[PDB]
Amino acid sequence: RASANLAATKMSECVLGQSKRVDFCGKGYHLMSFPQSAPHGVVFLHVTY
Amino acid sequence: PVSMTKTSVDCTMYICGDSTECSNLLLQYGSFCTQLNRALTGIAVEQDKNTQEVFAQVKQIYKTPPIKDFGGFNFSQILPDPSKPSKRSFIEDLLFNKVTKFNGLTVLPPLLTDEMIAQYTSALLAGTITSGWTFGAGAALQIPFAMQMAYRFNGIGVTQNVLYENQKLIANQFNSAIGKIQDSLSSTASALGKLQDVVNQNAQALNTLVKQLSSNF
Amino acid sequence: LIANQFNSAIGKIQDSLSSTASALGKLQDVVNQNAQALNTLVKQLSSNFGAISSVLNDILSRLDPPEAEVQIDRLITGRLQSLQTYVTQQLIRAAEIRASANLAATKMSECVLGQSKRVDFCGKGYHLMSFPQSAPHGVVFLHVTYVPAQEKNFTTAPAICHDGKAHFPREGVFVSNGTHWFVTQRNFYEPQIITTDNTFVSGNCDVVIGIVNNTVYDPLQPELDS
Amino acid sequence: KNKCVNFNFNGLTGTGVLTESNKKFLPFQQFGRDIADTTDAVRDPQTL
Amino acid sequence: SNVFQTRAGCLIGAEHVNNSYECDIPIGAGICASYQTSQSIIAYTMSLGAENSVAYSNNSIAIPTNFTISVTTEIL
Ligand SMILES: *[C@@H]1O[C@H](CO)[C@@H](O[C@@H]2O[C@H](CO)[C@@H](O)[C@H](O)[C@H]2NC(C)=O)[C@H](O)[C@H]1NC(C)=O
Ligand SMILES: *[C@@H]1O[C@H](CO)[C@@H](O[C@@H]2O[C@H](CO)[C@@H](O)[C@H](O)[C@H]2NC(C)=O)[C@H](O)[C@H]1NC(C)=O
Ligand SMILES: *[C@@H]1O[C@H](CO)[C@@H](O[C@@H]2O[C@H](CO)[C@@H](O)[C@H](O)[C@H]2NC(C)=O)[C@H](O)[C@H]1NC(C)=O
Ligand SMILES: *[C@@H]1O[C@H](CO)[C@@H](O[C@@H]2O[C@H](CO)[C@@H](O)[C@H](O)[C@H]2NC(C)=O)[C@H](O)[C@H]1NC(C)=O
Ligand SMILES: *[C@@H]1O[C@H](CO)[C@@H](O)[C@H](O)[C@H]1NC(C)=O
Ligand SMILES: *[C@@H]1O[C@H](CO)[C@@H](O)[C@H](O)[C@H]1NC(C)=O
Ligand SMILES: *[C@@H]1O[C@H](CO)[C@@H](O)[C@H](O)[C@H]1NC(C)=O
């Protein structure tokens, strides 16, 4: 549940917006993120500058 | 990790399979069995809620247009591929191929099928590609992907002229990075190790539980 | 207009809370999940656990200490296991409530005591402000947010050519209603004449993909010409 | 009444404060129980 | 007397309906039930939401011309 809450927060702040939070959306300055479904989980492709 | 397998264990048949004498003796303990069933039911409903909170973040199922003119950015490998029987992306199918009883133990199917989670991810990706962050705050507002990339460059403190003057270099870098993501997922299993850990940690536990039926105590 | 929209939204909050119980369902769940557990615990006092009687006082009254000892041991084992189960489930539920309370404290800090840029952390739309309200064993945040409402299509261009120079919007975007080019803020249609005070120059026309031809007003030129 | 005493009512033994009960038992009823099935009310053998 | 085979098991007393609606009572692997219409319990593949193509183009932008102030309740 903690992991899924983190995943929901990353979907909200990282896919549905651009995050100023450092390293919340991977190495560098966050540009955007793309979600992908995985068996019992989520995979975020973080596009950063 | 977002959810795990919704396992339910019938307390009565696990402890006292098809035995009336054993069930009558187990009745001497009271609500031991009912509260264990309640806890496992809570866990399963919680797994469904986890999946809903992560993926059902979009009110409408958005489409990418048939003409994929995204200023040179290539999303073909993350957008759904209609050729595959499951409408999953190339990368999603790479992800699904990397992650690998009868004693009152049942497995409840998740409320959202893999197809519906794929449709959620497709809708979120299409909204991001066609409207930027606008679909997250309200109605989806179409904007050219180059101008969205300029918005985001402004967001990270770089002027949009840097994007527009270096647009195709940036498109090529993004495409190469997606290709490297494919190459990393196609040759390294341990990449999805985290998800596999969950699938292991549940199964091991279940094994242990069934093995305890073979003990004398 | 904005004051009236806020007042109407507060009225709708009242109407939603006055007619829908399930709205506060989450808090009720906690109040249920504790009480059920407590009920279960007390119900375990009525179980034999293999003893002759669930009532402890009915054992001592009917048996000699050597024989009462075995039945009391059975009752002790059963009631100890019941209490351990209760305490373990309460520790896990306390961990859940602590996570919820940490989230509530973070929302109070970042959402009531400030304006949050985090998307959907403070509800649907662009967060303007939040108001806290106490609730039985919990908190209720009224998130006031800005939702863009009436959308309109426009033609757009990344930049504009004036004299071989590429003009980019200082903030906002270039929008065409079909014949004329303006520069507007991104979140609200307020078209303005494209001037050198609205834009900045960077390089020339060749580099930018999708650049369009237009005139960029120079606010000085009419004054200087006189 | 109104004092913490040890009581024995027709073999039901318990420690408690016995107060005048507004509960009106049906004539066949002898005891009363709570939602948790703990003894809540009793009937005096000597006087009803 | 309706007997319908789902991936979640055997469902008896619910009429299978081809139409997709928002999930009301979650049954199982994409299947939800609801009381509708005369009144009856129906089972259906849950609808994920309104299907909408965004009018994307390389030179088309949609700009808001108004707004609404929304007060939403969060309970913790
Ligand atoms: C996006 O990239 C994919 C490959 O990742 C491109 O598809 C390839 O296209 C070439 C010729 O156009 C073929 O030889 C390859 O076999 C294709 N590969 C795959 C995996 O489909 C696709 O053309 C690119 N998109 C655009 C618009 O150029
Ligand atoms: C786009 O906007 C421009 C500016 O508002 C419009 O041009 C004006 O049109 C009105 C009458 O509709 C005239 O009185 C003004 O003199 C025009 N202004 C200028 C500077 O010429 C234009 O009509 C709009 N076009 C569309 C298709 O809506
Ligand atoms: C914008 O204006 C420039 C010049 O003011 C146009 O450039 C001309 O393009 C034509 C067609 O290719 C050439 O024959 C001319 O030699 C060009 N002139 C110059 C000075 O470069 C340009 O085509 C215009 N763009 C649009 C979209 O109308
Ligand atoms: C923006 O929207 C508001 C309402 O959301 C509009 O105000 C309404 O105007 C109509 C008449 O056109 C009245 O009947 C309503 O009572 C008004 N509502 C409120 C809350 O005042 C407003 O006109 C819109 N503005 C623009 C520029 O579109
Ligand atoms: C913009 O144009 C498209 C054309 O397909 C249309 O579907 C859409 O409704 C238009 N948007 C607005 C806000 O009028
Ligand atoms: C935009 O797309 C149209 C196709 O409708 C095409 O003719 C035009 O060249 C494109 N413009 C740019 C700048 O890519
Ligand atoms: C749904 O429609 C199809 C025809 O495409 C039909 O074969 C099927 O029986 C229908 N399902 C129900 C439950 O009526």
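Residues displayed in chain C correspond, in order, to Swiss-Prot positions 922-1147.
The header says electron microscopy, 3.0 Å.
Placed from the backbone N, Cα and C atoms, the Cβ positions cover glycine too.
Database features, via Swiss-Prot:
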VARIANT   C:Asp950 to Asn  In strain: Delta/B.1.617.2, Mu/B.1.621
VARIANT   C:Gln954 to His  In strain: Omicron/BA.1, Omicron/BA.2, Omicron/BA.2.12.1, Omicron/BA.2.75, Omicron/BA.4, Omicron/BA.5, Omicron/BQ.1.1, Omicron/XBB.1.5, Omicron/EG.5.1
VARIANT   C:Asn969 to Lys  In strain: Omicron/BA.1, Omicron/BA.2, Omicron/BA.2.12.1, Omicron/BA.2.75, Omicron/BA.4, Omicron/BA.5, Omicron/BQ.1.1, Omicron/XBB.1.5, Omicron/EG.5.1
VARIANT   C:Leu981 to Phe  In strain: Omicron/BA.1
VARIANT   C:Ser982 to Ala  In strain: Alpha/B.1.1.7
VARIANT   C:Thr1027 to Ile  In strain: Gamma/P.1
VARIANT   C:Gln1071 to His  In strain: Kappa/B.1.617.1
VARIANT   C:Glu1092 to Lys  In strain: Theta/P.3
VARIANT   C:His1101 to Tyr  In strain: Theta/P.3
VARIANT   C:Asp1118 to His  In strain: Alpha/B.1.1.7
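Shown on the structure are the features that Swiss-Prot records.
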{"residue": "C:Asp950", "record": "variant position", "Cβ neighbours (10 Å)": "10"}
{"residue": "C:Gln954", "record": "variant position", "Cβ neighbours (10 Å)": "16"}
{"residue": "C:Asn969", "record": "variant position", "Cβ neighbours (10 Å)": "17"}
{"residue": "C:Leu981", "record": "variant position", "Cβ neighbours (10 Å)": "14"}
{"residue": "C:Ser982", "record": "variant position", "Cβ neighbours (10 Å)": "13"}
{"residue": "C:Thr1027", "record": "variant position", "Cβ neighbours (10 Å)": "13"}
{"residue": "C:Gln1071", "record": "variant position", "Cβ neighbours (10 Å)": "12"}
{"residue": "C:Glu1092", "record": "variant position", "Cβ neighbours (10 Å)": "10"}
{"residue": "C:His1101", "record": "variant position", "Cβ neighbours (10 Å)": "11"}
{"residue": "C:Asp1118", "record": "variant position", "Cβ neighbours (10 Å)": "14"}
Listed variant positions (C:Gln954, C:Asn969, C:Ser982, C:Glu1092) that sit near chain D [CB under 8 A]:
C:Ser982
Which of these variant positions, C:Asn969, C:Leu981, C:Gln1071, C:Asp1118, are close to chain B by Cβ (under 8 Å)?
C:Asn969
In Å, rounded, how far does the Cα of C:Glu1092 (variant position) sit from the Cα of C:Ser982 (variant position)?
88
Filtered variant positions - C:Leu981, C:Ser982, C:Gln1071, C:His1101, C:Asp1118 - keeping only those with Cβ under 8 Å from chain E:
C:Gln1071
Select the closest residue to C:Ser982 (variant position) from the following variant positions, measuring between CA atoms: C:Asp950, C:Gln954, C:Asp1118.
C:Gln954
Would you kindly give the Cα-Cα distance separating C:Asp1118 (variant position) and C:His1101 (variant position), rounded to the nearest Å?
18
Near ligand 2, which of the variant positions show up if the criterion is a Cβ under 6 Å from one of its atoms? Options: C:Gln954, C:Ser982, C:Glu1092, C:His1101, C:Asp1118.
C:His1101
Compared by Cα position, which of the variant positions C:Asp950, C:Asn969, C:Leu981 is the closest one to C:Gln1071 (variant position)?
C:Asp950
